[PDB]
Protein chains: 4
Amino acid sequence: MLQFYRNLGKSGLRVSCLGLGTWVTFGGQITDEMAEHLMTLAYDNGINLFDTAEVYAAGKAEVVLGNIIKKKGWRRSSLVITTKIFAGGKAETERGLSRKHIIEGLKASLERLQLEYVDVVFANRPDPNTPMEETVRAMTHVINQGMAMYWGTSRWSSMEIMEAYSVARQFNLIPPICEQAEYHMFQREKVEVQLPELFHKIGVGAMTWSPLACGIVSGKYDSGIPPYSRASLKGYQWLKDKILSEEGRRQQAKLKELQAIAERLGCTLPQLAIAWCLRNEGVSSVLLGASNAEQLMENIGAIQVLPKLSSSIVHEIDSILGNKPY
Amino acid sequence: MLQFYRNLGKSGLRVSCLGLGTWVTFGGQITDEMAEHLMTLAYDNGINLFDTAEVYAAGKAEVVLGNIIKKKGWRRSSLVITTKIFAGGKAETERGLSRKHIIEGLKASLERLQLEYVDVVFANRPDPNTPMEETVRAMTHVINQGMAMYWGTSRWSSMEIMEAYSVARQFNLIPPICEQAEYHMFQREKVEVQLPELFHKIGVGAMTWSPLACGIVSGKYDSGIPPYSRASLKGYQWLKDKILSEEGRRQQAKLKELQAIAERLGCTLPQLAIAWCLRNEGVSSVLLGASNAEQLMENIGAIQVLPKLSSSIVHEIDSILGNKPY
Amino acid sequence: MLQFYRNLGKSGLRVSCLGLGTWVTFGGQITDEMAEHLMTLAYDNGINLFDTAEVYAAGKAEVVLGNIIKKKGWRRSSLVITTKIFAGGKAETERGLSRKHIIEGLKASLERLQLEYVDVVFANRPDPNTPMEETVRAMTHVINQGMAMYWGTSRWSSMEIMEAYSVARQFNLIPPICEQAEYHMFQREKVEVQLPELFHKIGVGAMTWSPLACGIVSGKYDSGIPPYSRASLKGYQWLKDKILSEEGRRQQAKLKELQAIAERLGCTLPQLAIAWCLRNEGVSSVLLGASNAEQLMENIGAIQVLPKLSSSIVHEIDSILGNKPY
Amino acid sequence: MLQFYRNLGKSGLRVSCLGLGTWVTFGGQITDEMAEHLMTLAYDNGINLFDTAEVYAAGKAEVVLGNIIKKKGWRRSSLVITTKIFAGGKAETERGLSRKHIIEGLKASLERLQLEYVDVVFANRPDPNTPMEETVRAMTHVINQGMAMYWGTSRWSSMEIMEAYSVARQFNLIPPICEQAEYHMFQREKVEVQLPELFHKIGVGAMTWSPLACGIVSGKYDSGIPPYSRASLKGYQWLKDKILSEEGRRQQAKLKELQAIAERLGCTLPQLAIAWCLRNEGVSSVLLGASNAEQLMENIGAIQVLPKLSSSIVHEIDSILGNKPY
Ligand SMILES: NC(=O)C1=CN([C@@H]2O[C@H](COP(=O)(O)OP(=O)(O)OC[C@H]3O[C@@H](n4cnc5c(N)ncnc54)[C@H](OP(=O)(O)O)[C@@H]3O)[C@@H](O)[C@H]2O)C=CC1
Ligand SMILES: NC(=O)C1=CN([C@@H]2O[C@H](COP(=O)(O)OP(=O)(O)OC[C@H]3O[C@@H](n4cnc5c(N)ncnc54)[C@H](OP(=O)(O)O)[C@@H]3O)[C@@H](O)[C@H]2O)C=CC1
Ligand SMILES: NC(=O)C1=CN([C@@H]2O[C@H](COP(=O)(O)OP(=O)(O)OC[C@H]3O[C@@H](n4cnc5c(N)ncnc54)[C@H](OP(=O)(O)O)[C@@H]3O)[C@@H](O)[C@H]2O)C=CC1
Ligand SMILES: NC(=O)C1=CN([C@@H]2O[C@H](COP(=O)(O)OP(=O)(O)OC[C@H]3O[C@@H](n4cnc5c(N)ncnc54)[C@H](OP(=O)(O)O)[C@@H]3O)[C@@H](O)[C@H]2O)C=CC1
Ligand SMILES: C[C@]12C=CC(=O)C=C1CC[C@@H]1[C@@H]2C(=O)C[C@@]2(C)[C@H]1CC[C@]2(O)/C(O)=C/O
Ligand SMILES: C[C@]12C=CC(=O)C=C1CC[C@@H]1[C@@H]2C(=O)C[C@@]2(C)[C@H]1CC[C@]2(O)/C(O)=C/O
Ligand SMILES: C[C@]12C=CC(=O)C=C1CC[C@@H]1[C@@H]2C(=O)C[C@@]2(C)[C@H]1CC[C@]2(O)/C(O)=C/O
Ligand SMILES: C[C@]12C=CC(=O)C=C1CC[C@@H]1[C@@H]2C(=O)C[C@@]2(C)[C@H]1CC[C@]2(O)/C(O)=C/O
């Protein structure tokens, strides 16, 4: 009963239940050649959603993404391209959600992307130094300028998202259509409890990220930090610490148990985790990440796992994780 | 007492009581040469309204229409060009009334038409997957961008049209000026009963289509499906089935009777049917269709029939049709 | 105590108490060479206001005006250029105050004028076929598009002007700043009684036209229709009839009497009439007309007459005219 | 506890506590070479705020400023460029806060600056001939046109600033973010008493100017008008009169006393005065002025003085000045 394509929240924007992101990989960990192959595989498999950000690889991720789109020549109208704005430089005025950086940042992202507009522009995170009204007016402005079709939030609290809606309705501006939130077996609270309320109240959709907790859910770290793994990359010592932390090892213990259900269902752990992220209608789309073609094809195969996630299967997983939100 | 030119609803847009459409014919059933001749004949006879759609002939109808306008060099200010948006591609995001497709779709139609803007952009049909607010904001945006002068609805229910007005007045956006509805002797309810209410309440005008029920009213199918007829064209098996259906034959029976009044008045059946469509002020303009010059000139001659449609004549027709709405 | 420059109504637009119009003369009755000289004389004498219209000489007036501006190279910021829109073609959709013609009409005027925008765009007259809301939205749109700085009305009733303000305040649009009304010794009611109310209520300014009643006030028709006079021009038989009419001769009788006061003051009749038009603060600016340099220099000399228009002088004129409004 | 960078009022625009202005110097008193050096020194020292005006050196200040920015090639996103509009020509319509001059004036400033937009456009002073609504709509328009990111006021009373906010909230326009006010030891009332109220009430920020009272606070006029001093420049006889005035000499007397505290703290008088201007959070940024590199480097050194401005030090200064506002 799964519908591969669904509306992003209550907006009219239709997206595939699975998207492909560019964090770490594009313009960084992987070659442009591998990136091209990954996007082609995604696109050919129905995926129309591709996420990026001005900060990814200091802007190179957007460059690679734009190059592929141009080289492949896919119709712009058949793609949903999203980017996020917060950190776009070292200068004081090159970061934040001020009108100045919103406009300068998106303009610079579009130039790198070789695109006239993105379908959704996201505030990559909350800005405690900029009043909501200024931010909402700036997002509304770029949409009115044809630089984006819609806008959204990322890593914002339920209250801050409602605040953006409040400002939009008071000054007759455009409200946000989606919140890009982290969601995986070890981070469920926000997406399972809070976001559903925002959907029914103000139509906000949930586009989730890091469905494998940066690859931790794959269980490839059951025995240390494998070579070439994200956790072994430069600038990702923070990930390695989380993996080697006390809590990071307790997660591995639970994973081994989840692995049992995986093989018992005839799928891999990553496929179980990803399918798990889509088990509820509440999630509009799960943004995937992959360093090679084997991972992506495996991940996409998660769709076939959905039908096997019965009530019993879900309860067993909850008993194992032991973190089912109230 | 007929006024050849009238306002489209309560808007200031003045249109001829007869327009020329491009469905099936332009870029499809007829040659560009024949299309040029038909439009010239229309224009030279006072017709200033020409309708098309992104979906007609996969966009070719708009191409032919734009070519003629350019080749003939008529002043853009002397023309009322309308197009409709819903289905503009095979991709998921290439259909619907989302802001994304509204903007991408109209932009693509304008490029094909070689025009900077259309006078009216229509939503070709209702979109159950896009909230009215998003659609109304998108229509308002393209009007503000100078891509269209006004917007309208097509195949929308009275309630959905009122809903668009509601959103427009609540968020101070631009309301629709017209609804493009089917109207002929075998489809009267909506146009005769509901649309008049929308005109007096929210100024919505009625621009009607298929005045001959795709040619069925001409009675050329009194004996099967004549060669080259629309019903015998590829992709129009649906029309042939309606003609050969039980109800389709009962219509022919009534037509034969209507034919009596036609010849009794000194006009053809198509002229009687078309003049009938304009008998009431409620209809701002009737969109004509034609595959050759004989049909168009005949159709235009319907204007001369109007004066003969007395109360008695109208009552006789009602008795024959037996479908006068309450 | 006269201030040569004053605000046009309550707006911030500052105009000279005297402007130079282009009706009949520019691109028509006079040569481009004479037009250039007249504008230069005006500009050099402090006049910054120049009025035209899409209908004047079928658009040639705007062409000549734009040529002079370009040839002389005066700073655009030192000029106040106004044009009026209603009749811009023979086609049905080429006339009126519909959004379509407002945009097409002004765009075409600007191209002829070789200007990016006019300071004020006027609706040349009321349009009974277009709802006020559509007209006000269209004027607001062109101002927002940078095609005009402000907009105004011409030949509108006090109630229709208040209606435009009503729509502007209800839908948060831009209200009109001025009404271009006829004003001379034989047409005082509207300007003296009604316009002052609009100024204090909604800040509307009064820019008056035909201060010499098309030249009739000069008294050059005291003995028929002199050669080369406007009344003897082709297409102005209507003016000749008004002059030769019973009322037209009764005006001449009164003029002869006014002539007495003129010579008694040391000025010409035209100078007395023009100075009379500016005697009250209510009039922001009087638009002058002239076929040669002698008339213009004479007319401009009306400024020196103002100081002599005492209460007694004004009362004597009222006794003669006998048309002082209540 | 000083934060070099702070928000300009409640807006999201982040500026350095010290800015560099161009009045008198750029394109005038100093060479383009010296101007380039001064800006480079400022920029390299963290200063991101540079102020100018259409009136400075008849537009040359903006030309020099734009040349430096272009020659140095600093990222536009790392700069906060502000300009002020009021007097942009000799013609009547070339001055004021009318929509006409706002648009023409800023457009001309941007061309001279070789920039697409300024971060903040200021009304250089109040305009008693233009209604607030017109001015606020014009500022909102240029911001919506991408010609400026924000707008502000300069030399406006607290009530006039609140009036601009009132109009903005009534017609849903954009309110001002900052007021550029004079602030130095001999002008404290407005900035110390009134502006703080506007900050808490409507978020208006305080960007101050002439922190050395045009150089008077430096005490270089303790013995007349030194050569090359601003007071000895052409067109600045007004400054010399203020210095040589009775009150101007009484200020010198107080300065000599302040000098005691300066040397007693280990800093110069200008450093004490400038640091004094930043002692309170109320001031977002102090705009500096300098004719040579020695002055600028000295002035910037005022930051190190801030830590020494204890309560006692501030009280001693108040006792000396004897002008502490109520
Ligand atoms: N809004 C925001 O702030 C954020 C948004 N995002 C978005 O979400 C997207 C996805 O996030 P991401 O963290 O990459 O997602 P995941 O948590 O799914 O991690 C994907 C990474 O895990 C590894 N992996 C993937 N599949 C497999 C597999 N089958 N077997 C083994 N290892 C596998 C790969 O890394 P390796 O091979 O190197 O181990 C890959 O790069 C991003 O690209 C971005 O677009 C992400 C973070 C934040
Ligand atoms: N908003 C919407 O969804 C829709 C809008 N429209 C608009 O309305 C327009 C008119 O619709 P359309 O269905 O073409 O109109 P009609 O119902 O009037 O049918 C016209 C067709 O009937 C035949 N015909 C026309 N005149 C004669 C005649 N005198 N004698 C015999 N046959 C005749 C021709 O087909 P043939 O010779 O092949 O038999 C011609 O193509 C369209 O072109 C389009 O612009 C149409 C449908 C939907
Ligand atoms: N909003 C609207 O609908 C209208 C606006 N206007 C505006 O107002 C302007 C002025 O109107 P207009 O009717 O021309 O003004 P006047 O009533 O002042 O008439 C001017 C004409 O009278 C004659 N004249 C002028 N000065 C003298 C003189 N000193 N001695 C003798 N004859 C003289 C000239 O015509 P001749 O030498 O041929 O006798 C000249 O063309 C127009 O150009 C236009 O811009 C005008 C009409 C309508
Ligand atoms: N909004 C508005 O209406 C106004 C805004 N402003 C803005 O504020 C900025 C600063 O104003 P400004 O009056 O120049 O500032 P100051 O009051 O600080 O005076 C600076 C001037 O004083 C002298 N000076 C500076 N430092 C020293 C020093 N250490 N020792 C001795 N003399 C020194 C220099 O002049 P010299 O060497 O010639 O003596 C220099 O040009 C302007 O450039 C402008 O951007 C200014 C006025 C009005
Ligand atoms: C998609 C939309 C309009 C286009 C856009 O850029 C952002 C949004 C977000 C909020 C949506 C809004 C609508 O279109 C109407 C909605 C969906 C509203 C939330 C409640 C709402 O007002 C409602 O429930 C319809 O009545
Ligand atoms: C034409 C118009 C404005 C231009 C446009 O793009 C769309 C519309 C549709 C609705 C119209 C509106 C008007 O202009 C004023 C009308 C005609 C309104 C319906 C009721 C109305 O408000 C009225 O009755 C006047 O008072
Ligand atoms: C000039 C202006 C704004 C710019 C414009 O394009 C048209 C107008 C016309 C109406 C003016 C308006 C104002 O600026 C404020 C005014 C002048 C208003 C009439 C009453 C008003 O609201 C008032 O009295 C101030 O309080
Ligand atoms: C920065 C801002 C919006 C961007 C802009 O161009 C100008 C302003 C000035 C007024 C600010 C406004 C806000 O962003 C919200 C503020 C800061 C408001 C003053 C009160 C306010 O409404 C408030 O207190 C938040 O609730």
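The first residue you see is number 1, and the count goes up from there.
Determined by X-ray crystallography, 2.0 Å, according to the entry header.
Placed from the backbone N, Cα and C atoms, the Cβ positions cover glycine too.
For B:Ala213 (NADP(+) binding site), the Cβ neighbour count at a 10 Å cut-off comes to 21, with all displayed protein chains included. Look at Swiss-Prot and you will find B:22-23, B:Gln29, B:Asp51, B:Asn124, B:154-155, B:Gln180, B:209-214, B:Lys220, B:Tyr228, B:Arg230, B:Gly289, B:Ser291, B:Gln295, B:298-299 tagged as NADP(+) binding site, backed by experimental evidence.
Counting Cβ atoms from all protein chains shown, B:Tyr56 (mutagenesis position) has 25 others lying within 10 Å of its own Cβ. Secondary structure at B:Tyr56 (mutagenesis position), as computed by DSSP, is helix. As a published mutagenesis entry, B:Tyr56 to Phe (Swiss-Prot position 90) appears in Swiss-Prot alongside the note: Abolishes enzyme activity, but has no effect on NADPH binding.
Residues or ranges marked as active site, proton donor/acceptor by Swiss-Prot: B:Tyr56.
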Inside 10 Å of the Cβ of B:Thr22 (NADP(+) binding site), count up the other Cβ atoms and send me the figure.
26
Here the 10 Å Cβ neighbour count for B:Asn299 (NADP(+) binding site) comes out at 25
B:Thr22 (NADP(+) binding site) to B:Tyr56 (mutagenesis position) - Cα separation in whole Å
8
Reduced DSSP assignment, B:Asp51 (NADP(+) binding site):
strand
Same-chain residues six or more away whose CB lies under 8 A from the CB of B:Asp51 (NADP(+) binding site)?
B:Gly19, B:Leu20, B:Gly21, B:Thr22, B:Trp23, B:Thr82, B:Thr83, B:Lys84, B:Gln180, B:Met207, B:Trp209, B:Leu287
Chain-internal residues, separated by at least six, CB under 8 A from B:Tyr228 (NADP(+) binding site):
B:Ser291
Per 10 Å Cβ neighbour count, which of the binding-site residues B:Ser210, B:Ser291 ranks highest?
B:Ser210
For B:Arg155 (NADP(+) binding site), the same-chain residues 6+ apart in sequence with C-beta under 8 angstroms from its C-beta are B:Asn124, B:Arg125, B:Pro126, B:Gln180, B:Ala181, B:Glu182
For the C-alpha pair, I'd like the distance in angstrom between B:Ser210 (NADP(+) binding site) and B:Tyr56 (mutagenesis position), rounded off.
15
Cα distance, B:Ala213 (NADP(+) binding site) to B:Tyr56 (mutagenesis position), nearest Å?
18
According to DSSP, which kind of secondary structure is B:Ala213 (NADP(+) binding site) found in, if we only use helix, strand and coil?
helix
